[PDB]
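Colleague: Input: one structure, supplied below.
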Protein chains: 2
Amino acid sequence: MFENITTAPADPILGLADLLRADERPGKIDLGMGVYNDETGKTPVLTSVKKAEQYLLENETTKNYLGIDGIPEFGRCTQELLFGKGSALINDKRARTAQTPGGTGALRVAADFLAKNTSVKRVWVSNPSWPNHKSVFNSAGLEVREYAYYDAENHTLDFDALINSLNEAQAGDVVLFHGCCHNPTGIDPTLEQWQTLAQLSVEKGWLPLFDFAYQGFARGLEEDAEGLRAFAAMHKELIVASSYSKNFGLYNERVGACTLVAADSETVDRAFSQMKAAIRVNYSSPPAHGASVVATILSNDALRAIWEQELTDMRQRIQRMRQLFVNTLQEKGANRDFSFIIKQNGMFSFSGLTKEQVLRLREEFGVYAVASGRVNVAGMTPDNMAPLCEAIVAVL
Amino acid sequence: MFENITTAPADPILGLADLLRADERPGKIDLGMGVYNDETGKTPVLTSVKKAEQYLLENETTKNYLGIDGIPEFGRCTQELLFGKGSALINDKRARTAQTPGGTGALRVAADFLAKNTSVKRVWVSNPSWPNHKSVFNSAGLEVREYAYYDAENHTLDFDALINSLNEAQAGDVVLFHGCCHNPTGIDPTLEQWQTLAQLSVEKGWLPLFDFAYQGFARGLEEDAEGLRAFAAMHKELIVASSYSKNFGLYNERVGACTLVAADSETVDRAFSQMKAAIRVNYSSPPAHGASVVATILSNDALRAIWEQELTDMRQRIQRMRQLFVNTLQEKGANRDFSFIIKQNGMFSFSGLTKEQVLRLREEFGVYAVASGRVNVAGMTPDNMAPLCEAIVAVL
Ligand SMILES: *Cc1c(COP(=O)(O)O)cnc(C)c1O
Ligand SMILES: *Cc1c(COP(=O)(O)O)cnc(C)c1O
């Protein structure tokens with residue numbers, strides 16, 4: 001049965017991990033997968049998280065199955081984080097949230113739900129975008145189209161090409177938007193552009209689907225949700241796939257959420273029943289530990305205060321490396337100006353390096369980045385900055 | 001977009017949970033979902049598990065993503081549990097294991113993998129079987145056929161109808177087998193019958209797929225794997241979807257595994273690469289906490305000793321309730337003989353009650369069981385046995 005199966009192509013992001021643990025050459029620098037590192041180059045467990053785990057160990061009395069949609073409190077805290085404490089969406093009970101296994105899990109559940117319960121056939125994604133986006137929607141049987149987004153020449157958001165590109169999007173098509181910290185460009189729309197998009201969306205009849213995996217890494221928790229809230233104010237329906245992997249440093253516990261919004265509570269309830277059916281035939285019910293930690297933290301004023309500060313520390317350290325990176329490149333005799341990197345938010349940065357330059361950095365210097373030229377600034381430390389910049393200068 | 005979505009039908013098993021927490025009538029008795037309860041009617045965290053969680057809290061230094069296939073040690077301990085310490089399958093490196101989110105997750109991953117990488121089009125399942133089996137395979141686009149299994153009249157395994165029924169299975173079809181503790185009948189094939197099936201399987205060219213969610217609940221860890229090992233000895237290829245939800249009482253942490261076996265290491269490696277591709281487009285990587293606990297326990301002689309005993313205690317308490325159940329029914333003036341229930345293993349028992357009798361038990365007595373007449377013996381306690389049996393006698 002398995003004789004003729006072909007070897008699957010390596011994942012553009014996850015595949016780097018395999019190359020790393022196969023490279024003896026010490027001094028390696030990992031700027032691939034989007035994981036936060038502190039000044040030491042380690043990815044520690046947040047203190048707020050350890051304290052929540054301590055709490056769960058002392059108070060958990062059973063591991064009995066959670067409902068298909070997960071921990072209710074988790075869903076509530078998630079909705080408040082997304083739409084705001086006194087949001088009308090919450091008061092009118094127009095939103096239902098299912099706890100899922102990571103942000104990827106949320107996107108997959110949204111995909112399956114749409115494919116077998118709606119007339120949706122096309123999903124529009126930005127060019128460029130997280131590579132797994134196309135793969136997930138295609139796996140559900142949905143076709144993916146791309147819309148212009150990044151201006152490679154000016155290293156900015158080409159809003160005119162975006163709008164014009166989307167005119168090709170028909171009513172009933174899904175349009176995916178990154179909530180903030182666009183992966184891989186790091187370029188997000190301004191508040192006015194979001195408002196223009198929200199308006200256009202309603203008029204063209206698109207179904208907005210937000211991928212929110214970096215809330216808190218651009219400017220702040222509330223500020224980072226302004227774009228989504230602009231859409232939520234004019235739309236009757238939308239879908240939000242969120243992730244807590246990065247802002248809680250809970251990567252391997254797979255904590256995410258898929259939020260569904262409809263015109264009213266009776267409609268979202270009916271729709272949600274079909275979303276739960278899609279979960280039952282996938283993994284049945286979500287993993288408790290990770291989500292339990294997030295709910296415990298967000299619902300406790302003491303722990304939430306600590307967590308919010310740790311999040312602020314992470315954002316500020318990336319902003320510092322982003323600065324040290326640009327200065328060191330210049331200081332090390334960089335060819336061109338990389339000041340544009342200062343205007344990008346999040347862990348990433350589209351460096352502008354070609355595939356060959358990325359390959360050479362890996363082959364000759366032990367510097368690992370994604371073939372697209374995407375680099376994880378969060379993987380930069382005051383200690384590896386020098387050799388990293390020297391390697392980059394050598395390939396320019 | 002969501003205006004015309006229809007309400008999904010309630011899950012035959014999970015739906016009971018909703019009815020329970022909507023029923024004021026105190027004294028309710030839950031014999032539905034397959035969850036273990038102790039003499040108190042509670043589902044506690046195993047002591048071995050709490051100790052492992054204590055260990056993880058003190059020693060975990062990062063929550064960084066696990067590989068797509070999960071924790072390597074977990075995979076190793078799983079293979080040893082399934083095939084045996086000195087198994088040839090392990091020595092020849094013919095098996096690859098992916099850590100998944102529960103046993104359901106393992107079945108879904110196996111389904112997706114088969115649908116897009118093989119010529120498989122049909123999956124044969126026993127009549128009756130866990131209801132979610134048909135739903136999971138159908139969701140992957142595979143058709144499901146049923147083969148005779150249970151003799152409703154004699155309350156035994158009709159081996160002749162099974163064999164004859166399977167002659168309709170073509171080479172290249174998948175045939176699903178419950179490793180032990182058949183859900184819902186509790187009737188498993190004898191070792192000689194397994195051997196006859198293994199032989200027939202090889203000859204007809206079927207691809208065996210074992211659902212192993214109750215290892216340790218029939219006779220013991222090793223004894224419960226005799227059937228699978230009989231197949232593993234004659235087959236070049238097979239798939240095993242296992243679950244640790246029940247034997248570790250880790251239901252809500254979603255810990256399972258999907259093991260793939262091929263003729264040789266180069267073939268299983270190629271095949272496995274495609275299985276990982278299927279995981280990447282679903283939930284990306286598995287939840288660490290649950291599996292970490294299982295690996296910590298199984299790899300530590302001290303903790304494994306405690307866990308094995310707790311497992312033995314669970315099996316023995318169900319065997320006692322199975323006895324007290326039959327005796328009390330007789331003692332309470334039961335109509336017919338339920339001695340056949342003593343010959344069934346696992347948490348369940350196909351009681352023989354009709355759908356109406358099950359509905360009446362729920363409506364008039366607050367006793368909840370699955371419409372098929374399946375009852376969770378593990379939910380019976382010395383305290384609820386009397387009222388439970390009185391209710392059953394009243395509907396006979
Ligand atoms: C990290 C990320 C996700 C989801 O990741 P999970 O690890 O599954 O939580 C989704 N979209 C983008 C753009 C991401 O960066
Ligand atoms: C419990 C069970 C499963 C899988 O359950 P998970 O909770 O997803 O681990 C699969 N098959 C049968 C027959 C089961 O009883």
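Heads up, the Cβ atoms here are built off N, Cα and C, so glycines get one too.
Swiss-Prot feature annotations, pasted as is:
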{"type": "BINDING", "residues": "B:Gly34, B:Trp130, B:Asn183, B:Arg374", "note": "L-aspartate binding site"}
{"type": "MUTAGEN", "residues": "B:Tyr65 to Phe or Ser", "note": "Slight changes in activity"}
{"type": "MUTAGEN", "residues": "B:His133 to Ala", "note": "Slight increase in maximum velocity of the overall transamination reaction between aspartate and 2-oxoglutarate"}
{"type": "MUTAGEN", "residues": "B:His133 to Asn", "note": "Decreases to 60% in maximum rate of the overall reactions in both directions"}
{"type": "MUTAGEN", "residues": "B:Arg280 to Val", "note": "Reduces first-order rate constant over 25000-fold"}
{"type": "MUTAGEN", "residues": "B:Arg374 to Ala", "note": "Reduces first-order rate constant about 10000-fold"}
{"type": "MUTAGEN", "residues": "B:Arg374 to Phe or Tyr", "note": "Second-order rate constants are reduced by >5 orders of magnitude"}
Colleague: Using the residues the record lists for L-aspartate (B:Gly34, B:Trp130, B:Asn183, B:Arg374), what whole-number Å value is the largest Cα to Cα distance?
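Modeller: Largest pairwise Cα separation, rounded: 11 Å.
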Colleague: Would you kindly determine which mutagenesis positions in the set B:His133, B:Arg280, B:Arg374 have their Cβ under 8 angstroms from any Cβ of chain A, listing them in sequence order or replying 'none'?
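Modeller: The mutagenesis positions close to chain A are B:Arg280.
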Colleague: Which residues, same chain and not among B:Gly34, B:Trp130, B:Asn183, B:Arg374, have a CB within 8 angstroms of the centroid of the CB atoms at the recorded L-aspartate site?
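Modeller: Residues close to the L-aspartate site, other than B:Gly34, B:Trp130, B:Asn183, B:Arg374: B:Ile13, B:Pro184, B:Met347, B:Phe348, B:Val370.
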Colleague: Among the mutagenesis positions B:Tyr65, B:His133, B:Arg280, B:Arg374, report those whose Cα falls within 10 Å of that of B:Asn183 (L-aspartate binding site); none is a fine answer.
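Modeller: Cα within 10 Å of B:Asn183 (L-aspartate binding site): B:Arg374.
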Colleague: Please give me the CB contact count at 10 A for B:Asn183 (L-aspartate binding site), counting all chains in the structure.
Modeller: 22
Colleague: Fewest neighbouring Cβ atoms within 10 Å: which of the recorded positions B:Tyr65, B:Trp130?
Modeller: B:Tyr65
Colleague: Between the Cα atoms of B:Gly34 (L-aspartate binding site) and B:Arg280 (mutagenesis position), what distance do you get, rounded to the nearest Å?
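Modeller: Pair distance, Cα basis, whole Å: 30 Å.
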Colleague: How many other Cβ atoms are found within 10 Å of the Cβ atom of B:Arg374 (mutagenesis position), counting all protein chains shown?
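Modeller: For B:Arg374 (mutagenesis position), the 10 Å Cβ neighbour count is 26.
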Colleague: Please name which of the mutagenesis positions listed here, B:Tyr65, B:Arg280, B:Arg374, is nearest in space to B:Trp130 (L-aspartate binding site), Cα against Cα.
Modeller: B:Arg374
Colleague: In sequence order, which same-chain residues at least six apart have a C-beta under 8 angstroms from B:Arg280 (mutagenesis position)?
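Modeller: Residues satisfying the criterion: B:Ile68.
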Colleague: Cα of B:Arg374 (mutagenesis position) to Cα of B:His133 (mutagenesis position): how many Å, rounded?
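Modeller: Between the Cα atoms of B:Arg374 (mutagenesis position) and B:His133 (mutagenesis position), the distance comes to 16 Å.
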Colleague: To the nearest whole angstrom, state the Cα distance for the pair B:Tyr65 (mutagenesis position) and B:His133 (mutagenesis position).
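Modeller: About 30 Å separate the Cα atoms of these two residues.
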Colleague: Tell me, by DSSP, whether B:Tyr65 (mutagenesis position) is helix, strand or coil?
Modeller: coil
Colleague: Indicate whether B:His133 (mutagenesis position) is helix, strand or coil by DSSP.
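Modeller: Where B:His133 (mutagenesis position) sits, the three-state DSSP reduction gives helix.
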Colleague: Count the Cβ atoms, other than its own, that fall within 10 Å of the Cβ of B:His133 (mutagenesis position), considering every protein chain shown.
Modeller: 21
Colleague: Check the recorded positions B:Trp130, B:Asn183, B:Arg374 for any whose Cβ is under 6 angstroms from an atom of ligand 2, and report them in sequence order.
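Modeller: Among the recorded positions listed, those whose Cβ sits under 6 Å from ligand 2 are B:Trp130, B:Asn183.
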Colleague: If you count Cβ atoms within 10 Å of the Cβ of B:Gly34 (L-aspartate binding site), leaving out that atom itself, what do you get?
Modeller: 25
